[PDB]
Amino acid sequence: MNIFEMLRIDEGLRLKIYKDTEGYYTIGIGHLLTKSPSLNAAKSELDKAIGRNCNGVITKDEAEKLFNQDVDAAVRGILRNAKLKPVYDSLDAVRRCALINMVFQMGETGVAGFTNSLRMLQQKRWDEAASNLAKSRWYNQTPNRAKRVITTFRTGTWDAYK
Ligand SMILES: [Cl-]
Ligand SMILES: [Cl-]
């Protein structure tokens, strides 16, 4: 199990524009296109992202190319963030995947907002951080995925994914 396989399980793969859990226009492997209600605002973004006229549809390769960019961007974002970096640095290899997962899903700014949980992870208080992470909109909106990530933070193993 690695970060790629983990996110691919959590996000799925779709070759045609679809709407995410929040109702936003998405494509491929969790690649957010626009928060705009316009399908046209989405087809536009998509062609801009791919560099071709897609007409809302992409190939597997194109979807994986986006996925690669987004994971890389997620990682560099954590490393550049004053709030996130220390946390990441303090963690083992499995738990690091769990933080990258949240960041990919909710953006750097969102996760950086989990002040208390971040502090508990840094202190290696696994159980307490798992409890606090659960008191969030995130967990209430996408409970199965949140539980998986949370379990990963609690245990340090890939159990939740196998
Ligand atoms: Cl709550
Ligand atoms: Cl879910």
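Each residue, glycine too, has its Cβ placed from N, Cα and C.
Around the Cβ of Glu11 (mutagenesis position), a 10 Å sphere holds 20 further Cβ atoms from the protein chains shown. According to Swiss-Prot, the active site, proton donor/acceptor annotation covers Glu11 (among others).
Neighbour list (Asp20 (mutagenesis position), Cβ cut-off 8 Å, at least 6 residues apart, same chain): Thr26, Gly30, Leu32. Under DSSP, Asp20 (mutagenesis position) is assigned to coil, being neither helix nor strand in the three-state scheme. According to Swiss-Prot, the feature active site, proton donor/acceptor maps to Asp20 (among others), an assignment based on experimental evidence.
Annotation comment: Swiss-Prot describes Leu32, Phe104, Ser117, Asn132 as substrate binding site. Secondary structure from DSSP puts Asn132 (mutagenesis position) in a helix.
Mutagenesis annotation in Swiss-Prot: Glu11 to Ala, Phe, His, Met or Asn, described as Complete loss of enzymatic activity; the structure shown retains the original residue.
Quoted from Swiss-Prot for the published mutagenesis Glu11 to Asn: Loss of 84% of enzymatic activity.
Here Swiss-Prot describes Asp20 to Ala, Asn, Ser or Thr as a published mutagenesis experiment; the accompanying note says: Complete loss of enzymatic activity.
One mutagenesis experiment catalogued in Swiss-Prot, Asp20 to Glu or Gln, is accompanied by this note: Loss of 99% of enzymatic activity.
Annotation of the mutagenesis experiment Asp20 to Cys in Swiss-Prot: Nearly no effet on specific enzymatic activity.
Swiss-Prot gives this note for the published mutagenesis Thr26 to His: Facilitates transglycosylation more effectively than hydrolysis; covalently bound substrate. Over all protein chains present, the Cβ of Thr26 (mutagenesis position) has 21 other Cβ atoms lying within 10 Å.
Note on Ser117 (mutagenesis position): other Cβ atoms within 10 Å of its Cβ, all shown chains, come to 24. The mutagenesis experiment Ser117 to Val is recorded by Swiss-Prot, whose note states: 50-fold decrease in enzymatic activity.
DSSP assigns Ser117 (mutagenesis position) to a helix in the three-state reduction. Listed in Swiss-Prot as a mutagenesis experiment, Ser117 to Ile is described as follows: 500-fold decrease in enzymatic activity.
Quoted from Swiss-Prot, the note attached to the mutagenesis of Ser117 to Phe states: 10-fold decrease in enzymatic activity.
Other Cβ atoms within 10 Å of the Cβ of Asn132 (mutagenesis position), summed over all protein chains shown, number 19. What Swiss-Prot notes for the published mutagenesis of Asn132 to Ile is this: 5-fold decrease in enzymatic activity.
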* Ten-angstrom check, please: count other Cβ atoms within 10 Å of the Cβ of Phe104 (substrate binding site), all chains counted. => 26
* Asked: When you put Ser117 (mutagenesis position) at the centre and draw a 10 Å sphere around its Cα, which of the recorded positions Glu11, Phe104, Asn132 have their Cα inside it?
  -> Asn132
* **Spatial separation of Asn132 (mutagenesis position) from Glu11 (mutagenesis position) - C-alpha basis, Å** => 24
* Fill in the CA-CA distance, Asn132 (mutagenesis position) to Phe104 (substrate binding site), as an integer in Å. => 20
* Structure fact -> Excluding its own, the Cβ atoms lying within 10 Å of the Cβ of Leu32 (substrate binding site) add up to 17
